[PDB]
Amino acid sequence: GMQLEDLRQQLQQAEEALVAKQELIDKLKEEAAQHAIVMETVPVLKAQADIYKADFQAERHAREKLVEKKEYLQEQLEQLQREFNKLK
Amino acid sequence: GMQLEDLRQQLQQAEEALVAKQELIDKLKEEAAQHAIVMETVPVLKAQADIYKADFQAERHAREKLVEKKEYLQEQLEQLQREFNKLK
Amino acid sequence: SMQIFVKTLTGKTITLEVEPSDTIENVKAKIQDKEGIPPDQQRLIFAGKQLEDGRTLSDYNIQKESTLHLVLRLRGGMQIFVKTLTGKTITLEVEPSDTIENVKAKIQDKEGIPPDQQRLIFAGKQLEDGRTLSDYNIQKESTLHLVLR
Amino acid sequence: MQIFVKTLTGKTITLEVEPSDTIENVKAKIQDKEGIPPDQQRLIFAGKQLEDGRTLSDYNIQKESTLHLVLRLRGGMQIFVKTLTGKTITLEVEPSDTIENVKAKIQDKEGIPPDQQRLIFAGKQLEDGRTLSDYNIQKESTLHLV
């Protein structure tokens, strides 16, 4: 008898639970997509490190080559400074 | 008589639907928490761009410092010559 | 005849009108055309990956309203130097097609001196705002002289 | 307490400390454990770079705290060894490094066995037992290799 009111009360309650858990889902998606787009910043931030490392390396090389030349030019001011004093 | 059965097929359908809704909730949560771990590392990556850049600038000014000396000696080495090429 | 977004890590989005057939290098050109950033100082990234100047947009699966990331190099390509009348020597980042205005601007970005107060010299000859670097055959690692106008 | 320290690529080491400790002491404790020079280390907590002067208390860092470590591309002091050909290589150093360590570093980059290296810094033949600072070797100083 009362059966077709006892299964009408659980249905309301379940229909309501389903709406809620579909609303939490909807919140969780909006959130995920915001994440995905900040997440997209990590491959790039890692890439930024590498290219920065590289840029520094070109600069060190370039510095060295100016140390090579300053040393070579002083090295060839060795094979001359020996003469100038050794002979008068 | 079909009024009984349209409720419990509608109740059973909705309780089934609660199961899938939950699965999708749990997955979407563990995913947001994993993504969270990765997001905790971007403050460091950011700092690393700053460290690298600063390290690069140190190489630059050092580079400049030696370009500076090099320009001075080669300017004086044309001062030492002028009289060396007259007293001989 | 699509269009795309270009975004640095420092914020600031810009839009470019592009073609699926355009090359990555073609874009850099555009990214320079409006942003004033030399192609040799930009590294573009789509789908986690640095994009090669060689290939096209099409190649990399890039449809309308795609966001391309752009990292800025600290150091690009060709550097020259500028010695102040005190010995203070600085370096600039340039290209052969850079104008003297487009050089006086960077002087100021470091020294803080308005371009109208700057007299640049390259071995005895005064440089002119209108002409370009290549016009005065200034090559890499070459040094310039800054005296006040 | 026992805080944690880890790099952006594996290696979480562990380090027994007390809160009154400065950052410089920590960076030194990492040198003994990791063999990394202090001035090459850059440490991070709560998104911020910590400074030698301030202590662990000052930074509100307690036990099991994970400290983020980024390596510099260079320490502060570096020198050059002019190889027998004139090829000048650059080296990263502290005024505490013994000449042996300096050779080891040259062996690393160059592959010259240490027993076959001879190092002179503007006259004065340098020995394995001494430190760069002993010979009053500055940053930007250049050594010659025989």
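Here chain A follows Swiss-Prot for its numbers: 250-337, in order, are the residues you see.
Just so it is clear, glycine is given a Cβ too, placed from its N, Cα and C backbone atoms.
Lifted from Swiss-Prot, the feature list:
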MUTAGEN   A:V293 to A  Abolishes linear polyubiquitin-binding, impairs 'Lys-63'-linked polyubiquitin-binding and impairs NF-kappa-B activation; when associated with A-301 and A-302
MUTAGEN   A:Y301 to A  Abolishes linear polyubiquitin-binding, impairs 'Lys-63'-linked polyubiquitin-binding and impairs NF-kappa-B activation; when associated with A-293 and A-302
MUTAGEN   A:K302 to A  Abolishes linear polyubiquitin-binding, impairs 'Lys-63'-linked polyubiquitin-binding and impairs NF-kappa-B activation; when associated with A-293 and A-301
MUTAGEN   A:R309 to A  Abolishes linear polyubiquitin-binding, no effect on 'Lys-63'-linked polyubiquitin-binding and impairs NF-kappa-B activation; when associated with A-312 and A-313
MUTAGEN   A:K319 to R  Slight decrease in TRAF6-induced polyubiquitination. Decrease in TRAF6-induced polyubiquitination; when associated with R-318. Important decrease in TRAF6-induced polyubiquitination; when associated with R-314 and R-318
MUTAGEN   A:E320 to A  Abolishes linear polyubiquitin-binding; when associated with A-313 and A-317
For the mutagenesis positions A:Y301, A:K302, A:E320, which residues show a Cβ-Cβ distance under 8 Å to chain B?
A:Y301, A:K302
Between the Cα atoms of A:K302 (mutagenesis position) and A:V293 (mutagenesis position), what distance do you get, rounded to the nearest Å?
14
So which of the mutagenesis positions A:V293, A:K302, A:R309, A:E320 end up next to chain D, with Cβ to Cβ under 8 Å?
A:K302, A:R309, A:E320
Between A:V293 (mutagenesis position) and A:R309 (mutagenesis position), what C-alpha distance do you get in Å?
24
Secondary structure at A:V293 (mutagenesis position) (DSSP, helix/strand/coil)?
helix
Cβ-Cβ neighbours of A:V293 (mutagenesis position) (radius 10 Å)
21
Chain C contacts from mutagenesis positions A:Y301, A:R309, A:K319, C-beta within less than 8 angstroms, listed by sequence, come out as A:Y301
Between A:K302, A:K319, which of the mutagenesis positions has the fewest other CB atoms within 10 angstroms in the structure shown?
A:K302
In all the protein chains shown, the tally of other Cβ atoms within 10 Å of the Cβ of A:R309 (mutagenesis position) is 19
For A:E320 (mutagenesis position), what residues in its own chain, 6 or more apart in sequence, show a Cβ-Cβ distance under 8 Å?
none
Cα distance, A:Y301 (mutagenesis position) to A:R309 (mutagenesis position), nearest Å?
12
